[PDB]
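S.K.: Mind looking over this structure? Questions follow.
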Amino acid sequence: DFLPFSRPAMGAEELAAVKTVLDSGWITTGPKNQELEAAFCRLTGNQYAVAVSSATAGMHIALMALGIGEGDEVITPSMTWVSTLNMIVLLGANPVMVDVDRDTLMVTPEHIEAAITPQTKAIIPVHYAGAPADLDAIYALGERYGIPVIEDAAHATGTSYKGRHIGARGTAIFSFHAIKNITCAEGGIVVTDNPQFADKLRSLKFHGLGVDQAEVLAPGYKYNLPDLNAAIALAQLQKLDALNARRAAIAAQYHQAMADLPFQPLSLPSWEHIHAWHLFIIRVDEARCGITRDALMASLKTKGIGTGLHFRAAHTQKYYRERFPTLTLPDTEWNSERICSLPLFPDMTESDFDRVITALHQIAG
Ligand SMILES: Cc1ncc(COP(=O)(O)O)c(CN)c1O
């Protein structure tokens, strides 16, 4: 009975939502998409939302809508999923990778500010693992230098920063991928406070069609989310508080279990926040633990326990190593070689949980 690091919280509600859409006959983008967008605006407090086929697609059209291209620079952490770096590169722009806090894995204002040049056209902070980045300082940077801030909120559905939801202001991209806090297998949504920007996003995710009877105003891609999938996301969104509460509860126990273990969890940010607990990441330093990260992951798999690696720093991956050979980001690299994600999902039981706790104890000796 293998225990994966994540399982989607699919139940009767999700099946019923699909059935309703199948029975209606309107299976691709339509009313369920509009409902999901309205729901995300209510959830976050922002004004406009555009549902898309993935958070990667959302990042692509957000950067494209800003007119990012050849010659432009986009500041981003290397400690993030490679999709953002790929989208920057594929638009013809130059990714400028900066380091992150050694204990929270989040991009610092200092590191961002040091990398700003006249060619900087966007800054993309990541709300890592469910915790929020330092938005006040980051927006301050954006305002001072006149550079748009696009938040990567893929890990942050349910995250709050100093009393306000992530996505309440500015622009933020959320994900409905299978391991995320809410899922429809694949999907995402861009929430924004700018109406002209939102209109551009809606056109770019559906062939560049717009009303000048719709016709191509400027070429765009096909990134629309089917109503079949949007209805699943809507059913999951209705359960968000319960689902995140179960994640937070399991986080607490891990925290308690870590007191008697050598593995080091991430540090919480110093600012006021609500953590979505998308991931429970531990650092496995060979010298301190007596076992390496890769060895630990393999040992756990022998015991029938899955783990995740979120993430192998983008600048250490083949394409990026060869393109940016001199790039060194010490805190990112230190963490990249030592992090791993322990099983954490809404339906996880204590049979599962202490199965993991006792597997760690075996390995710690
Ligand atoms: C930090 C981050 N940003 C962007 C993405 C892309 O998400 P999607 O799978 O929805 O395209 C991910 C995927 N897990 C991610 O973890």
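All residue numbers given for chain A refer to Swiss-Prot; the residues shown span 9-220, 232-384 in order.
Backbone N, Cα and C atoms are what each Cβ position is placed from, and that goes for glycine too.
Here the residue is the original one, while Swiss-Prot reports the published mutagenesis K188 to A with the comment Loss of covalent pyridoxal phosphate binding. Annotated active site, proton acceptor per Swiss-Prot: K188, in sequence order, evidence recorded as a curator's inference.
Please go over these features one by one and say how buried each is and what sits next to it.
M.R.: DSSP assigns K188 (mutagenesis position) to coil in the three-state reduction, outside any helix or strand. The Cβ of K188 (mutagenesis position) lies under 8 Å from the Cβ of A162, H163, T165, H297, each of which sits 6+ residues away along the same chain.
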S.K.: What's the end-to-end span in Å, taking the Cα of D220 and the Cα of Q232, for the 11-residue unmodelled region?
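M.R.: Across the 11-residue gap, Cα separation reads 8 Å.
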